[PDB]
Amino acid sequence: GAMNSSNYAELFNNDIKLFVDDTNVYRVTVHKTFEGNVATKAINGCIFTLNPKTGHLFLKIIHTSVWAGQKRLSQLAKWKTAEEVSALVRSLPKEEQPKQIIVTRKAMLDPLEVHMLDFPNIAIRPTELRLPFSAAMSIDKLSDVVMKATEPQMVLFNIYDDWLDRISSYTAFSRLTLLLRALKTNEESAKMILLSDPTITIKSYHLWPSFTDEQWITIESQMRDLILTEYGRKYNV
Amino acid sequence: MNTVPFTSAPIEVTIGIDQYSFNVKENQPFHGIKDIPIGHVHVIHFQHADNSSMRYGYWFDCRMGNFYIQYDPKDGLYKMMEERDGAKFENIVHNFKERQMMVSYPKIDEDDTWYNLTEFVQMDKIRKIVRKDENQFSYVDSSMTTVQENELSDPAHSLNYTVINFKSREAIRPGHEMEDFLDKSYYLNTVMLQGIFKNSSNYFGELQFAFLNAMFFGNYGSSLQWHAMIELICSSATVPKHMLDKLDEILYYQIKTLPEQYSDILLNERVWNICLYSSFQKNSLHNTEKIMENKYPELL
Ligand SMILES: O=C(O)c1cnn(Cc2ccccc2)c1
């Protein structure tokens, strides 16, 4: 069944689950040709597969070579996503395989179900949550590793850094989605808030700054204010 | 010509025989149906006047024996029975008083509708879908579920149609996931035609049987099967030419026979829009497309 806000805390129980977001798999720039036409050029993409309880992100880099000589790429991209997610599940030990995979876009349902036929007890579900995982490429270290790739590549991250040492998975996911929503709403301003104190650094093995508990409270308030400010600007409120 | 003798008609009922129907009143002097033509297959069906719930009926081949109908006051339905003693049957069916209380099967000579609807339907295959080996005839009703439906609860009383499931390992070769889901030719040609049905005649026969069970009994699982078998062909880029041409004829006569007021429940809008306007074989169903657009434009 579809996931939403009534059964929201279920995301953080002990049944292993993965979110899959495909919005950055097939990425293009749009430019003008010599004849005056308009042409696309693909750039490297990624699949965003996240365990919301543990923070484990399986970032599969989609190199532009996979599109070469292929037709109907937006359709193919959904099947490619499903093929790689299935391969990921097959590569995990049984006790690490998910009980549910939640896709952020309903068009991923049939491709993933078909690729997952060998796993009949893994439920494939849409969600009614509007999740901002399309802004994953606004996280600098994720964008860097995707753009530098010269071949298909799987990169592993903990998208919560060390937060679970101090807060619950529920709270960590809420912080993640607030940060990503801010980066999706006003990327340059969200990036500014996070870099504004150069003495609070990002550890080599982290994605986000080493804020104290009180600093995170301030940062989260600044991100909420950014989102509300943009809403008012957009709707003249 | 063949006769279907009725011991009596104790309860008011609408009786169908093949594509025809008439009414019998409670305790009317009714002793059955005479003058039935050439019967490779026939179906006799019932809907009680005092309780339209459960339509039910019997598929039979006059060549496989002598079939009569008798009402059972305990189970409350008209039951088909076979008589092994031919002399006795010949004697009841040739009695001119009995024959005067029988309605004549009304075959217009121009009409070929019944053999267009049932050409590929065979009793031997019906009896594998409807498993009741001690009888030469086969009971179907409005409520009987299909094996597939049961897999998603009395296996004796089930419709054992060939299971068709587009998202199953049987339909999808490992390593060909996208290919086989978008083009069902493998599933049609290798799995179904070569593997299970063996030829297109057996395929069309189950398709036609499913349609007729859906129309005559309002059997939902039969309607699902009919549409599934249509969608499997239309969603295949590679289909023998003879099979496409024959499909257009088969569907044309099914749409032509369908009651006009039954389209909101016997036709699946999604499937028919895909087959007629989006599928690989859209342009291969000219006659079906033309009758659907003029007879049932609202569905499209
Ligand atoms: O057993 C048979 O051979 C048989 C033939 N007809 N019937 C039904 C019937 C019986 C009596 C009078 C009218 C019809 C049974």
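Here, residue 1 is simply the first one shown, and the rest follow in order.
We read in the header that X-ray crystallography, 1.5 Å was used to get this structure.
Here the Cβ of each residue, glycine as well, is placed from N, Cα and C on the backbone.
The annotation that Swiss-Prot gives for the mutagenesis experiment A:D21 to N (Swiss-Prot position 1853) reads: Reduced growth at 30 degrees Celsius. Strongly reduced growth at 16 degrees Celsius. The Cβ of A:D21 (mutagenesis position) lies under 8 Å from the Cβ of A:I47, A:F48, A:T49, A:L50, A:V103, A:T104, A:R105, A:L131, A:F133, A:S134, A:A136, each of these being in the same chain and 6 or more residues away along the sequence. Following the DSSP three-state reduction, the secondary structure of A:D21 (mutagenesis position) is strand.
Neighbour count (other Cβ atoms within 10 Å of the Cβ, all protein chains): 28 for A:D22 (mutagenesis position). According to Swiss-Prot, the mutagenesis experiment A:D22 to N (Swiss-Prot position 1854) carries this note: Reduced growth at 30 degrees Celsius. Strongly reduced growth at 16 degrees Celsius.
A C-beta separation below 8 Å, combined with a sequence spacing of at least six in one chain, links A:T23 (mutagenesis position) to A:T104, A:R105, A:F133, A:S134. For the mutagenesis of A:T23 to A (Swiss-Prot position 1855), Swiss-Prot gives this note: Reduced growth at 30 degrees Celsius. Strongly reduced growth at 16 degrees Celsius. The structure shown keeps the original residue.
Its own atom aside, the Cβ of A:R105 (mutagenesis position) has 15 Cβ atoms within 10 angstroms in the protein chains shown. Looking at Swiss-Prot, the entry for mutagenesis of A:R105 to K (Swiss-Prot position 1937) says: Severely impaired growth. Reduced growth at 30 degrees Celsius. Strongly reduced growth at 16 degrees Celsius.
Annotation note: A:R105 (mutagenesis position) sits in a coil segment as assigned by DSSP.
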